[PDB]
Amino acid sequence: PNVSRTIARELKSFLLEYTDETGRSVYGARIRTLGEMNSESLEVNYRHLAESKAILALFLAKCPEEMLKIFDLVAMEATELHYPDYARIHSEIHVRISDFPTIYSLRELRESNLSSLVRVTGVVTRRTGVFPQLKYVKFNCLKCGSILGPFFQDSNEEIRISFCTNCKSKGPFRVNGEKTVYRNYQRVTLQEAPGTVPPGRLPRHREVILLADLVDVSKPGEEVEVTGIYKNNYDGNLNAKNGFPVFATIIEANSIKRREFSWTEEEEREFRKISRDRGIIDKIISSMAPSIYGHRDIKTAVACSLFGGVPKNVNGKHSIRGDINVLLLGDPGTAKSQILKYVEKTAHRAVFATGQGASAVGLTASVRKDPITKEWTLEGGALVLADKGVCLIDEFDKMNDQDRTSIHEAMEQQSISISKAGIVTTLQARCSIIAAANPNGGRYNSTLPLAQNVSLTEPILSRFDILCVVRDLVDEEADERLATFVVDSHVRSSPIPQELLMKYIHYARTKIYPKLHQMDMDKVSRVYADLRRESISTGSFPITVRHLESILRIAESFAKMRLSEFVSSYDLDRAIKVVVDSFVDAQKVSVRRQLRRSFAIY
Amino acid sequence: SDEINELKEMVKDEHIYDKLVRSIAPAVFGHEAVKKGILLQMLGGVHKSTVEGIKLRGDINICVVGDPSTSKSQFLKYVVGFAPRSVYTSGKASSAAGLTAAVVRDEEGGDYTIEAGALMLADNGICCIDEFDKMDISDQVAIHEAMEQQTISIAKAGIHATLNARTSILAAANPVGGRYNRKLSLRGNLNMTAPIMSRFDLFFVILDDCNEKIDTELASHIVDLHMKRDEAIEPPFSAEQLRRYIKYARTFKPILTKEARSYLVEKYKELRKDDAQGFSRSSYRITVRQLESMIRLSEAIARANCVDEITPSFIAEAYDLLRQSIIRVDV
Amino acid sequence: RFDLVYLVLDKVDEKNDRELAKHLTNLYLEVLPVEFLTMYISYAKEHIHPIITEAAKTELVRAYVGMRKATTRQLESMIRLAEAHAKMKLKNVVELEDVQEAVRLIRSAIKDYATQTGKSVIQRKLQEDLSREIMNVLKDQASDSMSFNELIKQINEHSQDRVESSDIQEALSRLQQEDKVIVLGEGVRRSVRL
DNA sequence: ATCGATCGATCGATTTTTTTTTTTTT
DNA sequence: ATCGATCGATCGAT
Ligand SMILES: Nc1ncnc2c1ncn2[C@@H]1O[C@H](COP(=O)(O)OP(=O)(O)OP(=O)(O)O)[C@@H](O)[C@H]1O
């Protein structure tokens, strides 16, 4: 309706001057943010606009299609006032907006829900490659002359061009490559989430539409949310059905979100002010697993690989390994299995396949095509799902040796490869790798070296820079320090807010790049000499050349945590100490003697 | 409607704490305390909080074992046809998946079809099985897996998935000797690992032997089961009226923040200070998770008593429950 | 779990097989109801619903007391069996005298049982001696371990009590589950560490 | 003479399609 | 290749 044009003025009001939490319009910043970002897709809080007028959202609840198609229009110029010449750039944007329950799953939807925007949940599945879209139609026609001007079509119809542009026909309309705008297009399959799947019922398949920025941003097998519009669209022929006559349902979400956040200036800026404190390192342990208590030491190693680090590349050769391979020697009854789960919702990118039997998925790439049928599908190992994201696994003892080859495999080349079958490539996957496995038999396998402790080979274990060993035999006050802690934990029914701390690392992994100064680092080459031969004196060795390489990947972490951009001595201070007793605990009870020599390295 | 009046009529009765038990499973003869836990598996703890974060359990577990022809089968088949969505298996060949994903092939036109399967659908419900030793180790892994991560991730050469199973679980694996072997430490007595052992609190062993008084009682009580009559003999409660009462009990989220919870701590201290020596007794350790179930123990108790925040006397009950639960590991 | 087991056997009666062969000697050439029982097979189902009443219960008890002197699973059948006999003769109430041969039909399988895990110690004495042997070897040998071959030499050879290698290995496994022993690989056998 | 329906010549669209390399299970 | 519909005209009716 035309009066809705009047709505634009009012709906554009909330678009700009609205503020909350000490003013500071996010949309004003939204404009300036993208902005140099030039995301060219705005997002709006539904909760806030609904807080203002849900009646407008009710139209979004009614017919959000043109509602935003009206709503987007000034959003361009509403930014263009902020960006006077930007119109030359992209000349288009549309708001993804925000939470819009719904919160409907898959199989629950109805024609009542049709044509009105519906946010929806589902598991990402196989999809077509990104294709060009017709965007704006135009006709060089036949007898009638060029260019005739562009027609707006279509998603997706484009008709009918009966009689026009001169005359009419047979001089009829036909599209020409010139002066015709196009855009990216991707169809996608997304099935409902199995974790949310009702028992014994097969999950339903759903088509997933992609246009503009939304396209290709999704990745297959991802847990995801989507805000779409359900319709009988489109066609309907489908001359097959017929009985009973229907248009097969399809939906394009305005928005998509991975399982289930980003930093901003005003966020990061004060967020930078948090970084300046040195003691921040502690609250990192304090914010590590506050509900868990547990070992401050075990969490330290958690803090390490969790924080990530520079690869770093060597011209023009190997980048070595910037990801930590984390290992945990388990204890029965201990919180160990629980912690990595903390990291799970903690990690921006995370994947947990546990041991085997087997949790998702095959732990390796089994995919062979198969042209035919229909195209089949290609996948890698479990780590393929998350790259640069840390690995999550536990109790390799329950793993098959075949999949266990990929274990030592993944940590090694940091690229995935397999023999099946005709298709030939090189897959590169870089993932920090966590491991926690329960010791064979009892609480503590043997005082004898963990090589005696574990059936697992040291060489495959060798890829593990960090070994998390736990204990202990019962102690009096020990549980008072915990059980009292634990009981008070359950009373529910210091650390940084996880949003900040989780943003902290992702902000870090996205930005800060520490570098050592070779001068003061000479000591470690000297300090390590104490850390090999004397450490060699007991056990076999088990000192490794790779092991030294770790200390740097160790150092890189704390520095970014310090946000120093370069390696500092204090960064090493932990780096050594982290490694010292870590290597120490691997020793037998004779290590108590080994403890006294390591004192020089403190 | 008027049914809730029955509740208020039920909630007034003190002896119901005893009566709920006597009303439990009349088809079975005796075993008493074993019965209560069945109800206790039927109402778990908060299975929730406390943030940020991790969601603390929650649930509960038992595997009762002893001489075959103990009619331990009486319990499973009882509640399996009793409690809603109660799932049961032979506990030998599922085969594996069963609970695992096949993963299903072909389609056709595709492959890698992901079945749950098996124990998912019992989700937020009591699951019962038999003889873990029969399914060997292969699934003991994931069986133990579901016991940690609760909900489990799964696939084979397919798409990744994490399936939700939060399911109360019980089962029965016959003794390797089917007998005792009283001197047997329950730890090595069970033919299985401690973690799956320590995970379920608790198995609750029982044994059978000839008692001429009971042999007549068995001769008496059991044949009346065989009897077409008298079928007139009854427990205090209609199974249905208690089940609806169950849901009324289900509604509660009793939370003991009461300083008596502090008293529970040394009760755990006093629980395991003695178990340091020797280790050849019921240890275990005892596990610290035992205190966790000690939480879920009271979590089960208060629901039956309907009162929130429980009491230490109740705390003693669950504590004592573990004690006999643990002492079955003694000798 | 099976309701009953009939165990077929041949005594080579002379004196049996001949006349059996004489029964086999039939065809050759050239009171037995045929279908009339099959209707009674159907007739005896829905039209007969027997109840043992009091009398049968009393007898059923003492037998089973001597049965275990068995299982309630056998007691489960004793009722299920006799009442089948009760389904016979159009009875709506069981005869007190059926259950005799009802237990006896169980006795029939029982007479088959006159002819291992169920005999006292077996693996137990073995594991006591396996333990004591490796303990003595532990305190004597400079290791807490000894070879499985050396075990087959130090166990199986000495006596009939001593079991065959695989069965020692079974005892060792069951001891490994007890944490009385350590495998120390396939090459050797170790005693549990303190 | 206006209107129609009627037949025919006008126009243009529709006609094949599943087997050998595989792969997670004990 | 044949069948299918469009569409054109024409000869009768009012
Ligand atoms: N140090 C600790 N602090 C707080 N809670 C703990 C601690 N240790 C153990 N727990 C509790 O015990 C439970 C341990 O379960 P978890 O998820 O770690 O599986 P797991 O015990 O590692 O399995 P397994 O030991 O068989 O490998 C958790 O629920 C946790 O609350």
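The numbering of chain A matches Swiss-Prot: 201-460, 474-706, 756-864, in order.
Structure determined by electron microscopy, 6.1 Å.
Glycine is treated like the rest: Cβ placed from N, Cα and C.
The ATP binding site annotation in Swiss-Prot covers A:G543, A:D544, A:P545, A:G546, A:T547, A:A548, A:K549, A:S550, and the record cites sequence analysis as its basis. Taken from Swiss-Prot, the feature domain 'MCM' covers A:493-700. Experimental mutagenesis is annotated in Swiss-Prot for A:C364 to Y, F, S or H, with the remark: Loss of activity. Annotation of the published mutagenesis A:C367 to Y, F, S or H in Swiss-Prot: Loss of activity; the original residue is retained in the structure shown. Looking at Swiss-Prot, the entry for mutagenesis of A:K549 to A says: Reduces MCM2-7 complex helicase activity. Abolishes MCM2-7 complex helicase activity; when associated with MCM5 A-422. Reduces MCM2-7 complex helicase activity; when associated with MCM3 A-415. Here Swiss-Prot notes a mutagenesis experiment, A:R676 to A, with the remark: Loss of MCM2-7 complex helicase activity. Swiss-Prot lists A:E392 to K among its natural variants, and the accompanying note reads: In allele MCM2-1.
Where Swiss-Prot records a feature, it is marked here on the structure.
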residue: A:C364; record: mutagenesis position; Cβ neighbours (10 Å): 16
residue: A:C367; record: mutagenesis position; Cβ neighbours (10 Å): 14
residue: A:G543; record: ATP binding site; Cβ neighbours (10 Å): 21
residue: A:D544; record: ATP binding site; Cβ neighbours (10 Å): 20
residue: A:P545; record: ATP binding site; Cβ neighbours (10 Å): 23
residue: A:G546; record: ATP binding site; Cβ neighbours (10 Å): 20
residue: A:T547; record: ATP binding site; Cβ neighbours (10 Å): 23
residue: A:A548; record: ATP binding site; Cβ neighbours (10 Å): 22
residue: A:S550; record: ATP binding site; Cβ neighbours (10 Å): 20
residue: A:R676; record: mutagenesis position; Cβ neighbours (10 Å): 19
A:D544, A:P545, A:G546, A:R676: the recorded positions whose Cβ falls under 8 Å from a chain B Cβ
A:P545, A:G546
Under a criterion of Cβ-Cβ distance under 8 Å and sequence separation of at least 6, what residues of the same chain contact A:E392 (variant position)?
A:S305, A:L306, A:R307, A:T321, A:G322, A:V323, A:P403, A:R404, A:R406
Rounded to a whole angstrom, what is the C-alpha distance between A:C364 (mutagenesis position) and A:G546 (ATP binding site)?
80
For the C-alpha pair, I'd like the distance in angstrom between A:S550 (ATP binding site) and A:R676 (mutagenesis position), rounded off.
21
Ligand 1: which of the recorded positions A:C364, A:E392, A:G543, A:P545, A:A548, A:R676 have a Cβ closer than 6 angstroms to it?
A:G543, A:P545, A:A548
Other than A:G543, A:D544, A:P545, A:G546, A:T547, A:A548, A:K549, A:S550, which residues of the same chain sit close to ATP? List them in sequence order, counting a residue when its Cβ is within 8 Å of the Cβ centroid of the site.
A:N651, A:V683
Within 10 angstroms of the C-beta of A:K549 (mutagenesis position), what count of other C-beta atoms is obtained when all protein chains are considered?
23
Inter-residue Cα distance where the pair is A:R676 (mutagenesis position) and A:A548 (ATP binding site), in Å:
24
A:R676 (mutagenesis position) and A:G543 (ATP binding site), compared by Cα position, are separated in whole Å by 18
Candidates A:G543, A:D544, A:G546 (binding-site residues); nearest Cα to A:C367 (mutagenesis position) turns out to be A:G543
Looking only at C-alpha atoms, tell me how far A:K549 (mutagenesis position) is from A:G543 (ATP binding site), rounded to the nearest Å.
7
Which of the three DSSP states, helix, strand or coil, fits A:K549 (mutagenesis position)?
helix
